[PDB]
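Working notes for the structure below.
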Amino acid sequence: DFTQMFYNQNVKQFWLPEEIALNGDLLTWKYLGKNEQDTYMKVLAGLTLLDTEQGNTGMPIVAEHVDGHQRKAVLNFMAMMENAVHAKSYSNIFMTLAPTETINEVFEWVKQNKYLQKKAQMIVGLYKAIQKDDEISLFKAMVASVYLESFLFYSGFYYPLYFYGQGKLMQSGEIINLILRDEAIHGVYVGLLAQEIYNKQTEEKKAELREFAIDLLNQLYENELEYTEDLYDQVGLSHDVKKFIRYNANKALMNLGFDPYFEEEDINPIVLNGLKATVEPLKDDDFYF
Amino acid sequence: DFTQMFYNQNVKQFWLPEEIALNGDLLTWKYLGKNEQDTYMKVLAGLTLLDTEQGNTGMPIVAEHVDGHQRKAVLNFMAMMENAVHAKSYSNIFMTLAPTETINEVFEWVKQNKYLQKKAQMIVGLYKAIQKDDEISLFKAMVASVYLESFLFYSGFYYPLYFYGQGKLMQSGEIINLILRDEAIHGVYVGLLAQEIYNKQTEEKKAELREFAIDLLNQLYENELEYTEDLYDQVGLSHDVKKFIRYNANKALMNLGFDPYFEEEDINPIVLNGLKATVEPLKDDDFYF
Amino acid sequence: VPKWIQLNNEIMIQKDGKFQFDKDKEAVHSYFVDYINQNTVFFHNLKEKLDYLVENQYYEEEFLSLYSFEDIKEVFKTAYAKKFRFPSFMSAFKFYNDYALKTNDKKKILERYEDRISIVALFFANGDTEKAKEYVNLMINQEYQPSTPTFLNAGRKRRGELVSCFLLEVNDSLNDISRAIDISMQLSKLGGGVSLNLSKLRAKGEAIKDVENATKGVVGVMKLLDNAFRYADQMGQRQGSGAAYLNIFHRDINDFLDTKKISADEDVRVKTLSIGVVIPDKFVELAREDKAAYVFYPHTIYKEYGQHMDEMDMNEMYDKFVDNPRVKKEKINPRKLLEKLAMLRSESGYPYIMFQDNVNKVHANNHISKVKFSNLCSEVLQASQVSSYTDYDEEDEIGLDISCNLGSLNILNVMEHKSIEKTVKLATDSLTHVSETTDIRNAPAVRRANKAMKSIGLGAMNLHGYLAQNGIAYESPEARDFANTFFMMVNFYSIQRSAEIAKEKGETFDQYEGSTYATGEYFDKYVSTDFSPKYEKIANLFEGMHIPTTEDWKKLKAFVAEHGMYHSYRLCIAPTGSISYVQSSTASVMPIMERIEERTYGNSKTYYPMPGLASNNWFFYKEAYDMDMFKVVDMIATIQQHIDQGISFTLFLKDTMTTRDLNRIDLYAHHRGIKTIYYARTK
Amino acid sequence: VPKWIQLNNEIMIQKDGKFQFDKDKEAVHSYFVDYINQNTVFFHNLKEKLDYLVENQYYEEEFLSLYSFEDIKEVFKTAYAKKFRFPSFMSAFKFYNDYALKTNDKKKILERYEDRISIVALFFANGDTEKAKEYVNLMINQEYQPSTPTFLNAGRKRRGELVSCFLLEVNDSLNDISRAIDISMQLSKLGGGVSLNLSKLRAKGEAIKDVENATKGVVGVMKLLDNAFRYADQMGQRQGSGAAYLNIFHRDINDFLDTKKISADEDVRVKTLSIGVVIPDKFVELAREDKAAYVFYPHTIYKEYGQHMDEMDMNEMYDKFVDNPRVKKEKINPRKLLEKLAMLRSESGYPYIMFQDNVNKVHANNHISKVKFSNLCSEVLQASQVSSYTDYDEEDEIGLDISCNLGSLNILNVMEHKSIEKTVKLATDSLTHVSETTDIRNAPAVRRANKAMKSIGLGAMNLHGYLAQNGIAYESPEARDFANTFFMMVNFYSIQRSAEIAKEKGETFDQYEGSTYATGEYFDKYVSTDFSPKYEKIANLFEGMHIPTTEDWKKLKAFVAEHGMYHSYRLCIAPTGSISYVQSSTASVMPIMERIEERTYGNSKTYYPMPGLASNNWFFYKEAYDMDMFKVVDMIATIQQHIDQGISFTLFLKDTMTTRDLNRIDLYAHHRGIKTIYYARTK
Ligand SMILES: Nc1ncnc2c1ncn2[C@@H]1O[C@H](COP(=O)(O)OP(=O)(O)OP(=O)(O)O)[C@@H](O)[C@H]1O
Ligand SMILES: Nc1ncnc2c1ncn2[C@@H]1O[C@H](COP(=O)(O)OP(=O)(O)OP(=O)(O)O)[C@@H](O)[C@H]1O
Ligand SMILES: Cc1cn([C@H]2C[C@H](O)[C@@H](COP(=O)(O)OP(=O)(O)OP(=O)(O)O)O2)c(=O)[nH]c1=O
Ligand SMILES: [Mg+2]
Ligand SMILES: [Mg+2]
Ligand SMILES: [Mn+2]
Ligand SMILES: [Mn+2]
Ligand SMILES: [Mn+2]
Ligand SMILES: [Mn+2]
């Protein structure tokens, strides 16, 4: 009942980072403190890693196991967006704002950062555990994917949105909003596929799947807290970001058909403010007036 | 040396089925004989069936085994074009020209057809034989992929190009020309990835891989001749189609860095009208002799 | 954020459900109280200012030496006696950021508006103090505005040329191609936009010295020209702008067009080279009848007939080309080509469309040459003769390369002063002076055609502004009636001034005797059709001004017959990009794109309402995209019937309309007599 | 597959563990008894053949009209009396595919090897039947080989130019840049490789008339030249090849080098224009001492001193440039620049390296000008004066643009015939004729330099072939002794022929009086040092030939002082790429890349063994990559001491060695007096 409308929405949202000129951010970037620039680079690098694995591994593997040519076409399109559009856009931002050595250093930093490695290990592990014709292993990977789309990106998204909302780094911010718009629909779509599998189960099996989903969320959440503190303490924003990730965790649960897990909190209003032509042939009557 | 350049060319060639209005083809379709309509339907179904294998297996399997983030992104983009763009385009052409019952029957026929099946299963067999961390099996699959993209499609492309060059079925011919333009670049790109593997091999292993490629080409070519007579004798075109197959076989070989196999021939003019050393610092005393 | 910028951004803040337009005026005051006066260099007297500007190589000594200091002081006093005030912040900002003379360190302002106007007037008058005062009164009343080159550079030693529209003919040879590249580089160095005709160049796959499949076509020449224009970019100030025009019957027309496709490869696409397509009536007839057309190889036609394909009338030559076995041609579908043109214009606004027969059925100088191509802005339409640039130590055959002189009447200011005649004649005199003072030593055909043709372009602007401030819709028949009458008077007084200059100097433009002015054919529609307003409102608008009748046109025809005409071309309506801001006017005769435009300068936002915009005339200031393009075509054709050259005519399309709608607009423009179509801007 | 193809592939099929080299001979027989004799066009007699080739615009009738038909028949009979046989299949294949004249449709062969040699000899002799027979005997014995342009195009109506390489000096102006682009396109149209010195062009960020940071630097001119060479690509047959040379002290030297980096962006990357770097001894001295160097802005130096940076000696003016505050400069690390050069040469084989001081310490025409750059093959090293191309309607100051005619001695055939003197003199006469009949109407500086300098290039081929076929290791001291003696003989007889031509014509080259030939300095090392072979084997190799001694050199010095020299430059050793196949010779004086080379033609593969390769001389045909590059440098320096121009010295590197090894080889070449380094080809 939904794939065709997701297909149409995904293809109509198609974009490339080159559509957005980035040289306009040069001055507001220059004006940020060293702490702010450091957090910003690292935040986008963490996002780049997530999209790299979502594009290389997550979306293609889910596409392989989901039945139906149209469902596969949507998932293939989403996979392309992850690595050919999203992951690449971050390099466009880096290449504009930062010198090569700072770019090299931040990519070295992703390799050695323990929270980023842990979250990649956990998510990719679940993707690679999918067994052919085994719907339960597939469900588990789809939960992991929804948590990546709708929860894990958000510790990263906070900062570009926080600046966009203050009228700073608005070109980079425009790219990020386009990425976020895509991930929101990706999280909903994968969520609907996960619910399909969940709804086939006995009540006993469902109870176990909820346990899996909640245990996984808590484990990812605890790691994300440490990651958030590590990045944001130097810019004074860790508590604010934590509220934001809890907000988005609830959205991820909802995408999976589950009740919200965290209590509602006031999000920084700045971040809330941060949020070819058709062809006809020529008729013989068009030549006369 | 080449992936970013191909990335650029691929993404700038992006297109969607909806851009070409198909209904005006009915004004020339109605004037074709039964044999012409039959051949066109059968050719179209042949292309559709082969392209589906490439979207579901060929491109995603190669993307899975190739190392490199940027290569995986380009390959993902190509897989997307197969599943999201090409497959929808072929379906659109069919739905415009034939009623539902006729489409189902043509696909039943082509699905049972000996020559279409022989080539489809030969290609799929090589994709299924790729082994993790075995570059020889990957190379063999890449050869199969290049043969599909740059050679096997062309016994089929001939007919839409033949009409397109005569002013018949111009809307579907425009679509086919866009598809063909994508397959050409797909073949060239996968060809470069195969040459990379080939160049890492010993001289004996190279000679063995050359023998594999020529032997495979021979098997496919002999089946193409039979496929060609089976479809094109009823419309009197087989002689010219055979010249077009050999010409495209030579292009496929050149994509794989191999010499042409067949003598140069002229093509039907109607179809033509349609168509790092180790950096070591100077240590001083290198300036004295 | 500066105070004037806050006062300007306060416009969008709505009070009582209305935009605070008047706040803009306050912004101007702030922009002068806080910034302009603080950073304006002041001198004890004008003598010290002139000495400092001349000595520091800001001004030229020659034009100031023609007057005594008393006369220069009187001209400056006449300029300052108006007490001119910029009505909007953007007018003053654009003048003092683009046109006001600044020190070498670009931190102080040496020229005010009155100073620049006085200097331009003194340059125009060439030693006549009374004429200089007349020019000062013309420009300080803002009735006439010299183009950006003339306004910015007149009287300045560190300057480019006063002409920025150049049309080059490229002959089918390597020597001619290299000379065209050199001339394009030299003219871009001078700051001018260069348009090159590539129709004479032989297509791809033609023979060079009887070796087959050797020519690279016009696309390689376009790549060379694009590199030349990228290299010559006004000493790294503005991006080098060039245009290439190809006839639609040239075989390369597809590859030509393929240079603007997004999917085109790096060796095919040209990025800084605009493209225009010349469409003869034969192509439109072939597309209309759905007959398959033929694109011809120019060199085969040249070998068979001894003349270039674009040098003969395709209407009478097309059948002979098709039936000639020695002429090589390729089959195309003209309707498919039209759809490709519409699709390309939707994607990028390219190519410019030149309706060759629409231009040449009213061209007065067809004896010299038929208009084969247009300029970078697609409004200059003049006769051009190709040059034969031979090898070294061999005499070149210098032809005619078009370079017209731009200047725009402010229709609102001209008509509220009831001074159509005086403004047109003074603008014609200033354009004649600038054309006579232009001497380009690296473009031989441009210089020869400037000396011979003496062609100028007198444009108009603030048409939509004037109509909206007078309660007239741009698409209304009353607006077209006003445009007809106003531009007929402009043409009448331009012809009268040209004939008066010819009588005074005793000379006409070269080959005038063969022109339709000499034979009196040009005045036919003027001696038989009365162009007085048909609506009472327009007649009341023209009250206080004598409207030339058929008898007046007969007298003008007799005067031209007796005395000749000094200018081969007089009127062309340029886009008028940035000078419309300084004059507080709407750009060209185009309808406004937005009622209030939002711009980003530095890290600050600014808001420019259209001139005279208020609550009462908010509805009359209809945006161009919301307008019916057929009625815009009708208005542009009404104006074009009184303009000897073309009008920069940009199409304004919505994203909803398809390529069929674009093609319909193009075909209605061709039907209505539109000479050129500039751009297809999609909202 | 063809029978001759199978016979040629039978070489690699080993019999009794040995290659079947003799099978190659069989292949040639097949190639003639199955393809060449069937595809040749035979006439009843020579008269019908000559008439058919003349009326069908294959041959120029002027050079044939200087002889009676009896004389032409005698020349052709002399050519065919030798019964020349191609010893290898690839020799005949290369001649009949690249140099034999074919019909318009290229379906038949009109010219045999003897026919081509006879036509070239008749063109060379210019009406002298005995001289034509001498040229026929010289070429049919394969003692001398005219360059590919001369051999392929002599006496042909559809010919290009006989000059292979052209060197242009580009002055620092837009007019000069545009003229350089035009001349480059004209000379690439003529088929010649064009080299341009960009060292006079001011760097990026320089002022164009008081507006600073305006110039695009040499990279913009590089892009323009790259597009020009892409457009002018010999009518699409051979890709247009250009070379850009920049002094290492130019500020743009890094950006220059960045044009060849494999990671360069499209707006900087240049792909059809070879790059060369001119390194004065000052740069090597700074790198050796590890003192930070300074690259300079040419325009500031020109403003301060009135001369271009490359117009004067950097070894004496570098400190003045550095200490001058009015000269703008940037700090660089010379060792880092050397490492960048080595890395670039490892990655792509670029840039060419020209050791300016090594060229100019023995340059005989420093009075005319110092050698500031080389050609596309980095072997032409001649004085050049930049031209002042002014505005249109202004006279241009025409300078000297280098251009020389190439011709190679076959060392094996010359020494086998014991005819060093006769071959050298006849080759000098042929090159003088080629220079005299060369007239380029679109390159004025090239024409003036050809008329004044009268420079020719007499190269040599089959050095390694002769050494390996005589049991001498190319790296051995005996090989260097042979090269010393042979090239001293070549220089002696070339100087003697030049002086004899000057005596017989009563004219020398322009400004000869200031040259070291006139002052006698050039002969210093020849009148004090004996260059007779130091080894008995080499002396036996030179038996039957009078090796010039110090007394003969003194007599030649007196003869030159009395009569002068006709040629400013006489000897230059070109790479001799494809014409070495026809002569059955190893390419140039370089060592062989491989013993048997596998080349793919069409869908077939062919194996070419090195000339004379066999079991007994297999290890004497040592591959270049396996050789010590230091001993190859020693050989090239030994040859270079007797060559007035440069030698195309390709470095042959292994993949294992680092950029430090490449830098060491370059520094040893500079130490040993190597003038230029051509390529860094890595195995
Ligand atoms: N809107 C404006 N356009 C142009 N110049 C302005 C404008 N507003 C102020 N100025 C400049 O600032 C000066 C101060 O003008 P203000 O409005 O204070 O009163 P004023 O009576 O015109 O003053 P003044 O004694 O300078 O003539 C003007 O003379 C003029 O040079
Ligand atoms: N290696 C070769 N190089 C050049 N021409 C050759 C070669 N081999 C054969 N030919 C040509 O083909 C002809 C075939 O004759 P072939 O060499 O077999 O000997 P032939 O008939 O006894 O006569 P002859 O050797 O005296 O010419 C030759 O006369 C010559 O014109
Ligand atoms: C016109 C122009 C010149 N240049 C550079 C290249 C030339 O080597 C250099 C000289 O240009 P010139 O043609 O000599 O300019 P000019 O004579 O007007 O200025 P000047 O008096 O200082 O000589 O300027 C550019 O880089 N881009 C350009 O657009
Ligand atoms: Mg010509
Ligand atoms: Mg200059
Ligand atoms: Mn993503
Ligand atoms: Mn996603
Ligand atoms: Mn496909
Ligand atoms: Mn494909």
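Using the numbering of Swiss-Prot, the residues shown for chain D are 6-688, in order.
Per deposition record, electron microscopy, 3.8 Å.
Keep in mind that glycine also has a Cβ here, set from the backbone N, Cα and C atoms.
Annotation source Swiss-Prot lists active site, proton acceptor at D:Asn380, D:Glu384, citing similarity to another entry. Summarising the annotation, Swiss-Prot assigns active site, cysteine radical intermediate to D:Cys382 and lists similarity to another entry as the type of evidence. Per Swiss-Prot, the feature substrate binding site maps to D:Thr153, D:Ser169, D:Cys170, D:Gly198, D:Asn380, D:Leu381, D:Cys382, D:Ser383, D:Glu384, D:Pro580, D:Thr581, D:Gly582, D:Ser583, D:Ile584. Annotation of the published mutagenesis D:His255 to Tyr in Swiss-Prot: In ts-A 73; temperature-sensitive lethal mutation; the original residue is retained in the structure shown.
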Residue among recorded positions D:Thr153, D:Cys170, D:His255, D:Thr581, D:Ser583 with Cα closest to the Cα of D:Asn380 (active site, proton acceptor): D:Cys170
Residues near D:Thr581 (substrate binding site) in space but at least six apart in sequence (CB under 8 A): D:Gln150, D:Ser152, D:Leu411, D:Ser413, D:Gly464, D:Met466, D:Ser590, D:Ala592, D:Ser593
Most distant Cα pair in Å, residues D:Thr153, D:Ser169, D:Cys170, D:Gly198, D:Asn380, D:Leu381, D:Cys382, D:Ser383, D:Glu384, D:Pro580, D:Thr581, D:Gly582, D:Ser583, D:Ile584 binding substrate: 19
Distance check against the residue listed as 'active site, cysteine radical intermediate' for the recorded positions D:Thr153, D:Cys170, D:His255, D:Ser583, keeping those with Cα within 10 Å: D:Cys170
DSSP three-state assignment for D:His255 (mutagenesis position): strand
Other CB atoms, at most 10 A from the CB of D:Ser583 (substrate binding site): 15
Cα separation, D:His255 (mutagenesis position) to D:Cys170 (substrate binding site) (Å, whole number): 25
Distance [Cα-Cα, Å, rounded] between D:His255 (mutagenesis position) and D:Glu384 (active site, proton acceptor): 22
Count of other CB atoms lying within 10 Å of the CB belonging to the residue listed as 'active site, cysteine radical intermediate': 29
For D:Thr153 (substrate binding site): DSSP state (helix, strand, coil): helix
Count of other CB atoms lying within 10 Å of the CB belonging to D:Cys170 (substrate binding site): 27
Listed recorded positions (D:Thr153, D:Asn380), ranked by Cβ neighbours within 10 Å, top entry: D:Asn380
Cβ-Cβ neighbours of D:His255 (mutagenesis position) (radius 10 Å): 26
Distance, D:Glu384 (active site, proton acceptor) to D:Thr153 (substrate binding site) (CA atoms, angstrom): 16
For D:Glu384 (active site, proton acceptor), the three-state class that DSSP assigns: coil
Set of same-chain residues at least 6 away whose C-beta sits under 8 angstroms from D:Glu384 (active site, proton acceptor): D:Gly462, D:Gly464, D:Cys577, D:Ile578, D:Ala579, D:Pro580, D:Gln650, D:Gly651, D:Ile652, D:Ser653, D:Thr681, D:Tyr683
